[PDB]
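First the structure, in the form of C-alpha coordinates, and then the observations on it.
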Amino acid sequence: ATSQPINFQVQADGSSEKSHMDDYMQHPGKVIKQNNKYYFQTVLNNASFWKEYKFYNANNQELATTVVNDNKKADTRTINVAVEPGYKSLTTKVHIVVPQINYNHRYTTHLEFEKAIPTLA
Ligand code: HEM
(Lines of atoms letter the chains of each structure in order from A and count residues from 1; the text may use other names and numbers.)
(Lines give C-alpha, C1' and ligand atoms only; values in the text may rest on other atoms or scores of the structure.)
Protein backbone atom coordinates (compact mmCIF):
# COMPACT_ATOMS: atom_id res chain seq x y z
CA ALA A 1 0.00 0.00 0.00
CA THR A 2 0.88 3.65 -0.57
CA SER A 3 -0.86 6.78 0.68
CA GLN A 4 -1.05 10.56 0.80
CA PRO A 5 -2.94 12.92 3.11
CA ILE A 6 -5.95 14.69 1.63
CA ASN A 7 -7.81 17.74 3.03
CA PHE A 8 -11.61 17.80 2.82
CA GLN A 9 -14.63 19.68 4.05
CA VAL A 10 -18.07 18.24 4.55
CA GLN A 11 -20.64 20.83 3.46
CA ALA A 12 -24.35 21.15 4.11
CA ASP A 13 -26.93 19.88 1.65
CA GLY A 14 -27.56 22.43 -1.13
CA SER A 15 -24.94 24.78 0.29
CA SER A 16 -21.20 25.47 0.26
CA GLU A 17 -21.22 26.19 4.00
CA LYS A 18 -19.50 23.86 6.44
CA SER A 19 -21.68 21.07 7.76
CA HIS A 20 -21.79 20.04 11.43
CA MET A 21 -20.74 16.65 10.09
CA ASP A 22 -17.32 18.14 9.27
CA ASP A 23 -16.82 18.79 12.99
CA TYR A 24 -17.17 15.08 13.77
CA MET A 25 -14.54 13.78 11.39
CA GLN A 26 -10.76 14.00 11.76
CA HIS A 27 -8.72 16.09 9.34
CA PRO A 28 -6.91 15.63 7.09
CA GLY A 29 -8.02 12.29 5.73
CA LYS A 30 -5.96 9.91 3.60
CA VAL A 31 -5.94 8.46 0.13
CA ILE A 32 -4.69 4.86 0.00
CA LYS A 33 -3.91 2.69 -3.00
CA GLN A 34 -3.71 -1.05 -2.24
CA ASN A 35 -4.02 -3.92 -4.72
CA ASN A 36 -4.65 -1.28 -7.46
CA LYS A 37 -7.77 -0.02 -5.69
CA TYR A 38 -8.22 3.47 -4.22
CA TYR A 39 -9.79 4.37 -0.87
CA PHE A 40 -10.47 7.51 1.10
CA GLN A 41 -9.67 6.68 4.71
CA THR A 42 -11.30 8.80 7.34
CA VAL A 43 -11.92 8.77 11.11
CA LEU A 44 -15.36 9.31 12.57
CA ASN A 45 -15.41 10.95 15.99
CA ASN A 46 -18.14 9.98 18.47
CA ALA A 47 -18.51 6.92 16.27
CA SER A 48 -21.30 5.50 18.47
CA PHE A 49 -23.53 8.40 17.26
CA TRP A 50 -23.17 7.36 13.59
CA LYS A 51 -25.89 4.73 13.37
CA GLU A 52 -25.74 4.59 9.56
CA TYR A 53 -23.57 6.17 6.92
CA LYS A 54 -23.67 5.68 3.18
CA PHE A 55 -21.43 7.29 0.58
CA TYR A 56 -22.10 7.94 -3.12
CA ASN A 57 -20.25 9.57 -5.98
CA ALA A 58 -21.65 12.52 -7.93
CA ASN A 59 -23.32 10.04 -10.36
CA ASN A 60 -25.20 8.61 -7.27
CA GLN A 61 -23.30 5.35 -7.49
CA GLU A 62 -22.76 3.54 -4.16
CA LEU A 63 -19.30 3.63 -2.66
CA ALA A 64 -18.48 0.61 -0.52
CA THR A 65 -17.30 1.29 3.02
CA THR A 66 -15.32 -0.97 5.26
CA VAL A 67 -14.36 -0.71 8.86
CA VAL A 68 -10.56 -0.46 9.34
CA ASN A 69 -10.57 0.18 13.10
CA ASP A 70 -13.03 0.63 15.99
CA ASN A 71 -11.58 2.45 18.96
CA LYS A 72 -14.30 1.91 21.56
CA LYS A 73 -12.49 3.75 24.35
CA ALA A 74 -11.99 6.92 22.31
CA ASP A 75 -15.31 6.30 20.50
CA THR A 76 -13.74 6.66 17.04
CA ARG A 77 -14.03 4.53 13.91
CA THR A 78 -11.67 4.47 10.93
CA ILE A 79 -13.35 3.60 7.63
CA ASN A 80 -12.28 3.15 4.02
CA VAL A 81 -14.58 4.50 1.30
CA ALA A 82 -14.00 3.05 -2.19
CA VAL A 83 -13.08 5.91 -4.57
CA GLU A 84 -11.46 6.45 -7.94
CA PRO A 85 -8.89 8.91 -9.08
CA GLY A 86 -10.56 12.14 -10.16
CA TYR A 87 -13.34 12.12 -7.54
CA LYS A 88 -13.90 15.61 -6.15
CA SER A 89 -17.03 15.12 -4.15
CA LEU A 90 -18.89 12.45 -2.27
CA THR A 91 -22.53 12.58 -1.29
CA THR A 92 -23.26 11.15 2.13
CA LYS A 93 -26.46 10.04 3.81
CA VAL A 94 -26.15 9.66 7.55
CA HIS A 95 -28.35 8.63 10.47
CA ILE A 96 -27.10 10.31 13.65
CA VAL A 97 -28.50 9.27 17.04
CA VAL A 98 -27.56 10.69 20.37
CA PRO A 99 -30.44 9.31 22.68
CA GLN A 100 -29.45 11.22 25.83
CA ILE A 101 -30.35 14.54 24.18
CA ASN A 102 -33.39 13.47 22.05
CA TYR A 103 -31.37 13.57 18.86
CA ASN A 104 -32.27 11.13 16.10
CA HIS A 105 -31.86 12.58 12.63
CA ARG A 106 -31.18 11.74 9.00
CA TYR A 107 -29.13 14.07 6.84
CA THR A 108 -27.60 14.43 3.42
CA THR A 109 -24.24 16.19 3.04
CA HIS A 110 -21.50 16.48 0.45
CA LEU A 111 -17.86 15.82 1.28
CA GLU A 112 -15.61 18.06 -0.84
CA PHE A 113 -12.01 17.00 -1.34
CA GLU A 114 -9.54 19.89 -1.35
CA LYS A 115 -8.12 18.51 -4.59
CA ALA A 116 -9.41 15.62 -6.70
CA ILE A 117 -8.37 12.12 -5.63
CA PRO A 118 -4.93 11.72 -7.30
CA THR A 119 -3.41 8.86 -9.22
CA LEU A 120 -0.70 7.39 -6.99
CA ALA A 121 2.47 5.77 -8.27
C1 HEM B 1 -21.80 12.72 15.05
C2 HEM B 1 -22.34 13.85 15.51
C3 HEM B 1 -23.15 14.81 14.63
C4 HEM B 1 -23.18 14.88 13.29
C5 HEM B 1 -22.39 14.00 12.29
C6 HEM B 1 -24.10 15.95 12.95
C7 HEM B 1 -24.49 16.38 11.70
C8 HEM B 1 -25.46 17.33 11.38
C9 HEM B 1 -25.93 17.65 10.06
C10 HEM B 1 -25.42 16.91 8.82
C11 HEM B 1 -26.86 18.60 10.13
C12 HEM B 1 -27.64 19.22 8.96
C13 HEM B 1 -27.05 20.57 8.53
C14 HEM B 1 -25.54 20.42 8.31
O15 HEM B 1 -25.11 19.65 7.40
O16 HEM B 1 -24.77 21.05 9.08
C17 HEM B 1 -26.99 18.95 11.53
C18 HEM B 1 -27.84 19.89 12.08
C19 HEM B 1 -27.95 20.20 13.42
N20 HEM B 1 -27.65 19.36 14.51
FE21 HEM B 1 -26.23 17.87 14.34
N22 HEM B 1 -24.60 16.49 14.13
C23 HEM B 1 -24.02 15.82 15.18
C24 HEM B 1 -24.26 16.06 16.51
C25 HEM B 1 -25.08 17.02 17.04
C26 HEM B 1 -25.10 17.36 18.45
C27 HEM B 1 -24.21 16.75 19.55
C28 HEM B 1 -26.03 18.31 18.59
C29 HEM B 1 -26.38 18.98 19.92
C30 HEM B 1 -27.58 19.57 20.02
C31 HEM B 1 -26.63 18.60 17.30
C32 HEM B 1 -27.63 19.51 16.98
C33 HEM B 1 -27.87 20.03 15.73
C34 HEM B 1 -28.41 21.34 15.45
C35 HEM B 1 -28.86 22.42 16.46
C36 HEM B 1 -28.49 21.45 13.92
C37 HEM B 1 -28.99 22.65 13.09
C38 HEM B 1 -28.24 23.92 13.49
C39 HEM B 1 -27.51 24.55 12.33
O40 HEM B 1 -27.97 24.45 11.16
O41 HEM B 1 -26.43 25.15 12.57
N42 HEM B 1 -26.07 17.74 16.38
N43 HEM B 1 -26.16 18.12 12.26
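For chain A, we keep the numbers from Swiss-Prot: what you see runs 64-184, in order.
Per the header of the entry, the method used was X-ray crystallography, 1.3 Å.
Each residue, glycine too, has its Cβ placed from N, Cα and C.
Quoted from Swiss-Prot, the note attached to the mutagenesis of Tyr166 to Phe states: Impaired heme transfer. Here the residue is the original one, while Swiss-Prot reports the published mutagenesis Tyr166 to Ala with the comment Impaired heme transfer.
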| remark: Counting every protein chain shown, other Cβ atoms within 10 Å of the Cβ of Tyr166 (mutagenesis position) number 10
| query | In terms of DSSP three-state secondary structure, what is the assignment for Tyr166 (mutagenesis position)? | reply | strand
